[PDB]
Protein chains: 2
Amino acid sequence: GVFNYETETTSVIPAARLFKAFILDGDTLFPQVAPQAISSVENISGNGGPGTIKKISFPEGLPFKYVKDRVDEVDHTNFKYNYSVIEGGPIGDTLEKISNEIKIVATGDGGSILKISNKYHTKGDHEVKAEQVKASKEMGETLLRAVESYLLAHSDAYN
Amino acid sequence: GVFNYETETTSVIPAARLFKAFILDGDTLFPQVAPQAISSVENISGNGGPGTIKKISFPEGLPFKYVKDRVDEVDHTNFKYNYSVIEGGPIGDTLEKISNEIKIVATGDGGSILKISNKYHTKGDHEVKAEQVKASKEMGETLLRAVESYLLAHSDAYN
């Protein structure tokens, strides 16, 4: 089956600035600002656009050693980002892949909102556990806060 | 005028592996493996392909604060990389831009060779100083050695 789980998170960083840092430059920033979550990001193929395959490694202590993500679309105009988790991590036995979409929207107060959607493709009627969905949202939050903290500490970065 | 200066450097790393690390993932590796040369790399526009503009900052002590590079072409097939230096650094007064081409070629012994070409666009008959050309080649060498050292120390990276 196909199961979709959506969530929203708030950020104090304006959309344009956040998209550049959190989405476009996540590969270089994550391992620096969130060493407890991401140990390293390695390009496996492509130069950054659609079809690009990346390998994300996690510091030892996390449930997974690594995951391979594929960039599906990067829409600079609408601050939209689509990518899929296709190997490693929770991929296996009854879960074939996870398609994700991140959309960053500007808010009236000058900040932004991140609309997140995770779609799980499972075998037949098998469902995904709530913890797997929760863990996913928490890592997302954890990464955003790290990037957010870095930007507030370096006003000359990404602007 | 237009002045072209070419050079070649040898590497013990096979071409495919070196292209992924040194060219595709230079943005994430340089600030880590060569902190004395590059302090940080920031995406300014684009997702990595042609037209992408990046801002490279140098640790304080170097002659320049930063330079903006534009990706002109990324040829994954022929391991070719073209980019231009368009702002900051030596850009100014009589130098409009520097177009560079890097081509990585495999050698018989399993290593590789990097064919480097730097083309300077200057005003009228003004020439560039030899030091500027020398400094450019040395930084290139410095970066390559750092990446090379990192790969030999992490056999599971980029493969």
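Using the numbering of Swiss-Prot, the residues shown for chain B are 2-160, in order.
Determination method: X-ray crystallography, 2.2 Å.
Positions of Cβ are set from backbone N, Cα and C atoms, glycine also.
Quick look at what Swiss-Prot lists:
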- B:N48 to S: Slightly reduced interaction with BV16 (MUTAGEN)
- B:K55, B:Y82, B:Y84, B:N101: brassinolide binding site (BINDING)
- B:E61 to S: Slightly reduced interaction with BV16 (MUTAGEN)
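In sequence order, the recorded positions from B:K55, B:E61, B:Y82, B:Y84, B:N101 that place a Cβ under 8 angstroms from a chain A Cβ amount to none. By the criterion of other Cβ atoms within 10 Å of the residue's own Cβ, the least surrounded of the recorded positions B:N48, B:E61, B:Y84 is B:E61.
Here B:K55 (brassinolide binding site) comes close to B:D28, B:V42, B:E43, B:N44, B:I45, B:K69, B:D70, B:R71, B:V72: these same-chain residues lie at least six apart in sequence, with C-beta atoms under 8 angstroms from its C-beta. Comparing the binding-site residues B:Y82, B:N101 on other C-beta atoms within 10 angstroms of each C-beta gives the minimum for B:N101. Each residue contributes its Cα atom, and for B:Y84 (brassinolide binding site) and B:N48 (mutagenesis position) these two points are 15 Å apart. Of B:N48, B:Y82, B:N101, all annotated as recorded positions, the residue with the shortest Cα distance to B:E61 (mutagenesis position) is B:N101.
Rounded to the nearest whole angstrom, the C-alpha distance between B:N48 (mutagenesis position) and B:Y82 (brassinolide binding site) is 16. Considering only the residues assigned to brassinolide binding, B:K55, B:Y82, B:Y84, B:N101, the longest pairwise Cα distance works out to 15 Å.
According to its DSSP assignment, B:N48 (mutagenesis position) is coil.
Under the three-state DSSP scheme, B:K55 (brassinolide binding site) falls in the strand class.
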